[PDB]
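Colleague: Mind looking over this structure? Questions follow.
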Amino acid sequence: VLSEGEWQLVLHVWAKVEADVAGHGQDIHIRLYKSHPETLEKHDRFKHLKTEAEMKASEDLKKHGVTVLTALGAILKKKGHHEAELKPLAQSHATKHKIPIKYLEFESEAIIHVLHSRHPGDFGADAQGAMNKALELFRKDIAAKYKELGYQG
Ligand code: HEM
């Protein structure tokens, strides 16, 4: 459970994300696929984007990153009270896309990397710690939902 002050730090940096959701999403996904190349294989439509410039020019990838960050932002704004928002995401990621928790850890690492890169003055130790706790909670709760659906990834 996060403190109210921790949630405030999470939401303060998230408001900075929201000044450019598309660009943050692009940077996060480019970092994810570069750092952990096994992850790109779950996106059949993005496999032909072989350079960073091609990834940045893809409208499809850019739109997908807005879809991802919008869902995550809406979860974060519930400050842990997120069952209703989390269930559909667990349902598709467990039973359709088959995304292991380890890959959600990789994406979380990429989120934190991009937030520090773009917002160092608003992403010091206490804010990093708060965002880490928020993402850890998201991953803990989605893992429990994965298992409810029969998925042990
Ligand atoms: C912060 C974590 C993530 C969030 C919030 C998120 C959110 C979403 C949302 C909202 C969709 C669209 C609706 C749906 O199918 O559920 C989606 C689709 C998808 N996600 Fe995720 N996602 C996350 C992490 C991942 C990771 C780590 C992978 C795999 C490496 C992944 C692979 C996919 C795939 C393959 C699709 C469907 C894409 C398509 O067919 O167009 N997701 N995700």
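Per Swiss-Prot, chain A residues shown: 2-154, in order.
When the header is checked for method, it gives X-ray crystallography, 1.5 Å.
Using the three backbone atoms N, Cα and C, a Cβ is placed for every residue, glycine included.
The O2 binding site annotation in Swiss-Prot covers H65. Per Swiss-Prot, the feature nitrite binding site maps to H65. The feature heme b binding site is assigned by Swiss-Prot to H94, with experimental evidence given as support. In Swiss-Prot, a published natural variant is listed as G122 to A, annotated In metmyoglobin.
Each of the listed features needs to be described in terms of its position in the shown structure.
Modeller: There are 17 other CB atoms within 10 A of the CB of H65 (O2 binding site), with all protein chains counted.
Under DSSP, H94 (heme b binding site) is assigned to a helix (H, G or I) in the three-state scheme. Neighbour density for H94 (heme b binding site): within 10 A of its CB lie 22 other CB atoms from the protein chains shown.
Under the DSSP three-state reduction, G122 (variant position) is assigned to helix.
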Colleague: For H65 (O2 binding site), name the DSSP secondary structure in the helix/strand/coil scheme.
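Modeller: Assignment for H65 (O2 binding site) reads helix.
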